Amino acid sequence: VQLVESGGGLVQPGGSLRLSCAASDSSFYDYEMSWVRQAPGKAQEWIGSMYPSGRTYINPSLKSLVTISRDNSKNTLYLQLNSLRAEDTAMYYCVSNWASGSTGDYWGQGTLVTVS
Amino acid sequence: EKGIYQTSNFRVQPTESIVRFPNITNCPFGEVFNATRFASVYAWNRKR
Ligand SMILES: *[C@@H]1O[C@H](CO)[C@@H](O)[C@H](O)[C@H]1NC(C)=O
């Protein structure tokens, strides 16, 4: 095992939550490590992205809802969920290289998330 | 006059022509076009 995820669970509507993903080495984060969600029913979408040039530009539709930060001590990666409603059932995977199409993304096992 | 005279030549003209080439006429070009999603227009890929 070289990458893991930590945090998450039941989401009381209007409550706060913590989520994370990890990596193995500093070269693994090089150069891009972007957050991504998936969802049963709702289309898959990428959560956050940290570009290697120092400038971070989240999606114009997803740049005002998620805060993204990186901690390399555990290789952890803070993620928070706020005010989920009954229409946002999402299942979270930590998959890299989504700005490369479906030819560079890495698929493992991930975790299954249900939001009621 | 009497004698044996050579007039012309005659060749057996060739019938239908053929061409033969080997096996193993292939790489998976589908893996380029049958990708589920394409990337951003600032990340053009050269799948060599
Ligand atoms: C790509 O996927 C479609 C499935 O509808 C298939 O018909 C097509 O033959 C595939 N292309 C190649 C080169 O395999």
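Following Swiss-Prot, chain B residues are numbered 309-334, 336-357, in order.
This deposition comes from electron microscopy, 3.5 Å.
Cβ atoms are placed via backbone N, Cα and C, with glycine included.
A simple way to gauge crowding: the CB of B:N331 (mutagenesis position) has 4 other CB atoms within 10 angstroms, across all the protein chains here. Swiss-Prot gives this note for the published mutagenesis B:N331 to Q: Reduced viral infectivity.
According to Swiss-Prot, the natural variant B:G339 to H carries the annotation: In strain: Omicron/BA.2.75, Omicron/XBB.1.5, Omicron/EG.5.1. Look at B:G339 (variant position): DSSP puts it in a helix. Applying an 8 A CB threshold to same-chain residues 6 or more apart, the list for B:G339 (variant position) is empty.
Annotation of the natural variant B:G339 to D in Swiss-Prot: In strain: Omicron/BA.1, Omicron/BA.2, Omicron/BA.2.12.1, Omicron/BA.4, Omicron/BA.5, Omicron/BQ.1.1.
For B:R346 (variant position), the number of other Cβ atoms no farther than 10 Å from its own Cβ, over all displayed protein chains, is 11. According to Swiss-Prot, the natural variant B:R346 to T carries this note: In strain: Omicron/BQ.1.1, Omicron/XBB.1.5, Omicron/EG.5.1.
Here Swiss-Prot describes B:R346 to K as a natural variant; the accompanying note says: In strain: Mu/B.1.621. In the three-state DSSP reading, B:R346 (variant position) counts as coil.
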Cα of B:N331 (mutagenesis position) to Cα of B:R346 (variant position), in Å and rounded, measures 34
